[PDB]
Amino acid sequence: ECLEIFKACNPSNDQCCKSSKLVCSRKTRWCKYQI
């Protein structure tokens, strides 16, 4: 269980699950795929 897609990321981790290449740095509060 980890914030993968559309999953909010805490400012302490921000490190999205390795289950998928998702980012949430400057993007939305939720992890989103890179286009």
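Following Swiss-Prot, chain A shows residues 53-87, kept in their order.
Header lists the method as solution NMR.
Any Cβ shown, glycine's included, is placed from N, Cα and C.
Taken from Swiss-Prot as is:
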| type | residues | note |
| --- | --- | --- |
| MUTAGEN | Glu53 to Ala | 2.8-fold increase in ability to inhibit hNav1.7/SCN9A, and no change in activity on hNav1.5/SCN5A |
| MUTAGEN | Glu56 to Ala | No change in activity on both Nav1.2/SCN2A and hNav1.5/SCN5A, and controversial activity on Nav1.7/SCN9A. Small increase in ability to inhibit Nav1.7/SCN9A (according to PMID:23760503), and 1.5-fold decrease in ability to inhibit hNav1.7/SCN9A (according to PMID:23523779) |
| MUTAGEN | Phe58 to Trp | In gHuwentoxin-IV; shows higher affinity for lipid membranes and a 4-fold increase in ability to inhibit hNav1.7/SCN9A compared to both huwentoxin-IV and mhuwentoxin-IV |
| MUTAGEN | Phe58 to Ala | Important decrease in ability to inhibit Nav1.2/SCN2A, and small decrease in ability to inhibit Nav1.7/SCN9A |
| MUTAGEN | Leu74 to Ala | Important decrease in ability to inhibit both Nav1.2/SCN2A and Nav1.7/SCN9A |
| MUTAGEN | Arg78 to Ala | Important decrease in ability to inhibit Nav1.2/SCN2A, and no change in activity on Nav1.7/SCN9A |
| MUTAGEN | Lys79 to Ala | Important decrease in ability to inhibit Nav1.2/SCN2A, and no change in activity on Nav1.7/SCN9A |
| MUTAGEN | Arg81 to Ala | Small decrease in ability to inhibit Nav1.2/SCN2A, and no change in activity on Nav1.7/SCN9A |
| MUTAGEN | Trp82 to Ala | Almost complete loss in ability to inhibit both Nav1.2/SCN2A and Nav1.7/SCN9A |
| MUTAGEN | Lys84 to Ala | Almost complete loss in ability to inhibit both Nav1.2/SCN2A and Nav1.7/SCN9A |
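Here the features listed in Swiss-Prot are placed on the structure.
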{"residue": "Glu53", "record": "mutagenesis position", "DSSP (3 states)": "coil"}
{"residue": "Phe58", "record": "mutagenesis position", "DSSP (3 states)": "coil"}
{"residue": "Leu74", "record": "mutagenesis position", "DSSP (3 states)": "strand"}
{"residue": "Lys79", "record": "mutagenesis position", "DSSP (3 states)": "coil"}
{"residue": "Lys84", "record": "mutagenesis position", "DSSP (3 states)": "strand"}
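Annotation for the mutagenesis positions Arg81, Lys84: lowest Cβ count within 10 Å of the residue's own Cβ, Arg81.
All chains included, 14 other C-beta atoms sit within 10 angstroms of the C-beta of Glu56 (mutagenesis position). Cβ crowding, taken as the number of other Cβ atoms within 10 Å, peaks at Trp82 among the mutagenesis positions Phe58, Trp82.
Least crowded of the mutagenesis positions (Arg78, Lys79), judged by neighbouring Cβ atoms within 10 Å of its own Cβ: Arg78.
For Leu74 (mutagenesis position), the Cβ neighbour count at a 10 Å cut-off comes to 20, with all displayed protein chains included. In the shown protein chains, 5 other C-beta atoms lie within 10 A of the C-beta of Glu53 (mutagenesis position). Note: the CA-CA distance between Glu53 (mutagenesis position) and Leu74 (mutagenesis position) rounds to 15 Å. When the mutagenesis positions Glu56, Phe58, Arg81, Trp82 are ranked by how far their Cα is from the Cα of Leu74 (mutagenesis position), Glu56 comes first.
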